[PDB]
There are 2 protein chains.
Amino acid sequence: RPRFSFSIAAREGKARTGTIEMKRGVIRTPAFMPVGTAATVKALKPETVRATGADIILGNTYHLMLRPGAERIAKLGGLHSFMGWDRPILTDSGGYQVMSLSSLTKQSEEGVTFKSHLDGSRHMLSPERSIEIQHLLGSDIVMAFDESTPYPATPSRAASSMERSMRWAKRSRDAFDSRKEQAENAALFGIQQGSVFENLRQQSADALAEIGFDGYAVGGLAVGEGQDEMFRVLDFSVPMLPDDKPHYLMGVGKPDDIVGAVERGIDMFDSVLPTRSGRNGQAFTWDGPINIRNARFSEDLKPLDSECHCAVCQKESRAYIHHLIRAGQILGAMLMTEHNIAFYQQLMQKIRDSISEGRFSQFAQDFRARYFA
Amino acid sequence: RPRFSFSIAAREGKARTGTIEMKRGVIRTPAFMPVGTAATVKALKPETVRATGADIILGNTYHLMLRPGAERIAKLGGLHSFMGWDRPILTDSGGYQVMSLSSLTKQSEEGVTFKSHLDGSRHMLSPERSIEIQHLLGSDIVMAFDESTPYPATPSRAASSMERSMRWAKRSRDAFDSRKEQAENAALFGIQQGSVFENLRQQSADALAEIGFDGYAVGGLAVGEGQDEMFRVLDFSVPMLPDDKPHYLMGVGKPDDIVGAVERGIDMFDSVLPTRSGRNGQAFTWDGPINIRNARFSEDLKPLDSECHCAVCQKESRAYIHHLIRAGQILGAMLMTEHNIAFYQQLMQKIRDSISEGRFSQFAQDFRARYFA
Ligand SMILES: [Cl-]
Ligand SMILES: [Cl-]
Ligand SMILES: [Cl-]
Ligand SMILES: [Cl-]
Ligand SMILES: [Zn+2]
Ligand SMILES: [Zn+2]
């Protein structure tokens, strides 16, 4: 296989379906990428994650740089060998989780220094160090290091952070290219910033296209703005990105947000929602989410979802899973998580099939009517 | 298959190997029965437990009567259907965990009343109610309800509790026999008591044989007496039991205790040790137990054990499992538990094979030399 080849097989309005071919495997798009390094609640073997239909998983640079450490992972043969997943891995840059999880931070044009939320040890990230860490992990899709823009943001702060992010995108590009092994075997995605401002989104897209990336993420969304606003921003933002490269919506999200984002040209998604939901008792179904802890499920012998093809729905009852989750059993979290991740993959498959067949608009309508009935 | 048929295929000294045929399947003896209802740390699907080699699992009446409740389980089709295990299940009587886990207790000749350690709700167990609950669960091997003897015990208290236990054994026998569906489809085991006193052990064995049971447990051991004393008690106690029925050592235990107990005529074992050990970081190996949390394993790419045939040892490194357990990940507990349960099954298989081949004495010697090297 090639290092990277994105091919669009079919289109419907702004929606696209196709494939990304990489050395470690093919990724079907639109794609959902489950998190493979979720704190505390990692509950599935790699074979199980693959069985749900996932083509690629996401690794968190921030968590991995703290435990077990990036240099250690490299010594042990890289992240694929370490965790036992041989297909593509996308790594985030670490920047977002520094801002959201670390205890103290000092930000500058060079990068950020921070204290671990685990033991208060001191660490550093910069465009160069982030790219280096993602190299040590051996990830297949590397994210450029950017500076987060909180929500809401003033026009001035949105502009400043977008501008810094574009300077950092060039630094990321150069760091990636200067490492032969990484440049020849991995891909690099840039991240569009600009908050809710169309002019800043345009400047960011133009800067990123001038530098040139293998894919383009829409950053700065799913940070509390609400679906209406997120959709409004996607409406103008996605068409600014190169049409012939994948479009990645970071941190999204809920099933309806995914459907609407595909309607607006997005090809790739990640979110902790399905994995985190599991242990907390939330199961996704075609008739909307349910909370399995609710007493109404205590004697319900039906599967979590009536149509779901997953191994959990083939074998396990709502009543048993209700009991396991109530009783604080590890197995309850395992079953909920396997189902939720599988549900998301079945959603993506239905999206892909409907675009290929020219009936995605109808699917989106039918999906919403039932999911929110 | 028959309701119950124990057949001894080979012997070596006091050790025996054979099979128990029951309606739901065959159990190879000597057998280890993993707990299927362990509080909080249940971390394996039934298919995985079966894959380790387990022929039968143990269910805890005390836990199940509190959550989800015995009547509820019966309404949902019985414990096999509820939890998804279609092979034999042995249930304990509930009596031991009442004494060890419940907050307040009132004991009498009729039984025991107690408060749940979960919510202080009031509950009751008696020979009749225990047998009824085990019927509602639908277990295949039902344990008679007895009265626990703490360690150490005075001769008078050991005698009193043994005598009450024998009265309760007759009540258990009669309750079991009076329930047609249970009597025709399940088996009933009696429990020998008498603490460390040979004369009381003899009286207990005689009383149990007069009543007649499908199998005989040696109760009152593994309660803090130490291996030397446990072995001394087994030396005289096991030969008092009917030779042609299975001998079950409740709550044992460590690998060397299991080997020594087989040398003394024991056919069946249960212990939470392998399952509890997992999340706490203890892995059993042929070279003795290790604690995977130890820093020495952080870069160790070898499997937990060099010869273990389990799926964990085929795929996973010590370094990864070390990381998962340190990081508090559910998957770490899953992997440790699968390996430990599989290790125990491989131990039992080696014991069975060695008895069949007349080389169990040699196996026991070789096992100990390596395990304690
Ligand atoms: Cl602001
Ligand atoms: Cl419950
Ligand atoms: Cl006493
Ligand atoms: Cl670690
Ligand atoms: Zn499902
Ligand atoms: Zn193993």
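Chain A is numbered as in Swiss-Prot, which gives 11-383 for the residues shown.
If you're wondering, the header gives X-ray crystallography, 1.5 Å.
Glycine too: its Cβ is placed from the backbone N, Cα and C atoms.
Annotated active site, proton acceptor per Swiss-Prot: A:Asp102, in sequence order. DSSP assigns A:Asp102 (active site, proton acceptor) to coil in the three-state reduction, outside any helix or strand.
Secondary structure from DSSP puts A:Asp280 (mutagenesis position) in coil. Residue environment of A:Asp280 (mutagenesis position) contains 22 other Cβ atoms, counted within 10 Å of its Cβ in all protein chains. The active site, nucleophile annotation in Swiss-Prot covers A:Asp280.
Long-range neighbours of A:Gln203 (substrate binding site) (same chain, six or more residues apart, CB within less than 8 Å of its CB): A:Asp156, A:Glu157, A:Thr159, A:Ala168, A:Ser171, A:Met172, A:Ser175, A:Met176, A:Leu210, A:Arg211, A:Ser214, A:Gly229, A:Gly230. Taken from Swiss-Prot, the feature substrate binding site covers A:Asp102, A:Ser103, A:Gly104, A:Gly105, A:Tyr106, A:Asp156, A:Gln203, A:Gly230.
Neighbour list (A:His349 (Zn(2+) binding site), Cβ cut-off 8 Å, at least 6 residues apart, same chain): A:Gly288, A:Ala293, A:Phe294, A:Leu314, A:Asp315, A:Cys318, A:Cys320, A:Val322, A:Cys323. According to Swiss-Prot, the Zn(2+) binding site annotation covers A:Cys318, A:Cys320, A:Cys323, A:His349.
Among the mutagenesis entries in Swiss-Prot is A:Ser103 to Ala, noted as: Strongly reduces activity. Taking the Cβ of A:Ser103 (mutagenesis position) as centre and 10 Å as the limit, one finds 25 other Cβ atoms among all the protein chains shown.
Where Swiss-Prot documents A:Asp156 to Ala as a mutagenesis experiment, the accompanying text is: Abolishes catalytic activity.
In Swiss-Prot, a published mutagenesis experiment is listed as A:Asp280 to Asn, annotated Abolishes catalytic activity.
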Could you check the binding-site residues A:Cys318, A:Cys320, A:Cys323 and say which one's CB has the fewest neighbouring CB atoms inside 10 Å?
A:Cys318
Return only the integer: C-alpha distance in Å from A:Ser103 (mutagenesis position) to A:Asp280 (mutagenesis position).
14
Under a criterion of Cβ-Cβ distance under 8 Å and sequence separation of at least 6, what residues of the same chain contact A:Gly104 (substrate binding site)?
A:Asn70, A:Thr71, A:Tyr72, A:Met75, A:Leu135, A:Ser140, A:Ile143, A:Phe155
Number of Cβ atoms other than its own within 10 Å, given for A:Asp102 (active site, proton acceptor):
27
Quick check on the binding-site residues: of A:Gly105, A:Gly230, whose CB has the lowest count of neighbouring CB atoms inside 10 Å?
A:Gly105
I need the neighbours of the Zn(2+) site defined by A:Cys318, A:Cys320, A:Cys323, A:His349. Which other residues of that chain put their C-beta within 8 angstroms of the C-beta centroid, in sequence order?
A:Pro313, A:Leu314, A:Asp315, A:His319, A:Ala321, A:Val322, A:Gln324, A:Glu348, A:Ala352, A:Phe353
In whole Å, how far does the CA atom of A:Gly105 (substrate binding site) lie from that of A:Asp280 (mutagenesis position)?
16
Residues that sit under 8 angstroms from A:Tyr106 (substrate binding site) by C-beta distance, when 6+ apart in the chain:
A:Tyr72, A:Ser158
Over all shown protein chains, what is the count of other CB atoms within 10 A of the CB belonging to A:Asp156 (mutagenesis position)?
28
